[PDB]
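Written below as C-alpha cells is the structure these notes are about.
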Amino acid sequence: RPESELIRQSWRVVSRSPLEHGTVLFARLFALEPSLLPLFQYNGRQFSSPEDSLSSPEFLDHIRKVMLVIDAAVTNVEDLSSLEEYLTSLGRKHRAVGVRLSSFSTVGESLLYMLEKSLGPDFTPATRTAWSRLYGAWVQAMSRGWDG
Ligand code: HEM
C-alpha cells in the first residue's frame, strides 16, 4: 500500500482547516443534490436556501463531525475492519434521519471535488483512484445500516 501514502499525504493539506474544507464539501453537495437540504432539521425548522445552512451553529458542528469521521477512516486506511461496527451504526442513524443510500455516492463526488480543488496540480489520477477506493470501502461499511 503506497496509495495509502497518497491518501495520508493529500488529507494532511485538508486537515489544517477542516471547517473551511468541509464547507466546500457541503456547498458542492447542495449544488448537486438540493433535496438533501431539508434533512438538516434543527429545532424542527427547514433551511430555505443552501446559504441558510452556513449560518447554523448545528450545521457547522455537523461539518466538524464529518471531517472527524473521515480523519478516522484515513488513520485506519491500512485496516478499515476496525471501524466497521461504528460505521454500520452511523449508517443506521442516517437511514433514520431520512438519508437514502444513493445520496452517499453524491457525497463521495463532493469529497473528490473538494480534494481536487484543494490540491489542484497535486491531485493526480493515482490519488483520485486511491480516494475512490477508500471511499467505496467506507460506503460499503456504512451500507450495512440500510441492511446489507
Ligand atoms: C449525505 C448527507 C448527510 C446528511 C443529510 C446528514 C445529516 C445528519 C443529521 C441530521 C444528523 C443528526 C444531527 C447532527 O448530529 O448534526 C447527523 C449526524 C451525524 N453525521 Fe451526518 N449527514 C450526512 C452525512 C454525513 C457524513 C458523510 C458523515 C461522515 C463522514 C456524517 C457524520 C455524522 C456524525 C458523526 C453524526 C453524529 C452521529 C451520532 O453519533 O449520533 N454525516 N447527520
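What you see of chain A is 3-150, where the numbers are those given in Swiss-Prot.
In case you wondered, yes, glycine gets a Cβ from its N, Cα and C as well.
In Swiss-Prot, the entry for mutagenesis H64 to L states: Improved binding of dioxygen and carbon monoxide to the iron atom. The structure shown retains the original residue. Residues or ranges marked as heme b binding site in Swiss-Prot (evidence: experimental evidence): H64, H96.
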Nearest-integer angstrom distance between the alpha carbons (Cα) of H96 (heme b binding site) and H64 (mutagenesis position): 13
Nonlocal residues around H64 (mutagenesis position), in sequence order (Cβ under 8 Å, 6 or more apart): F42
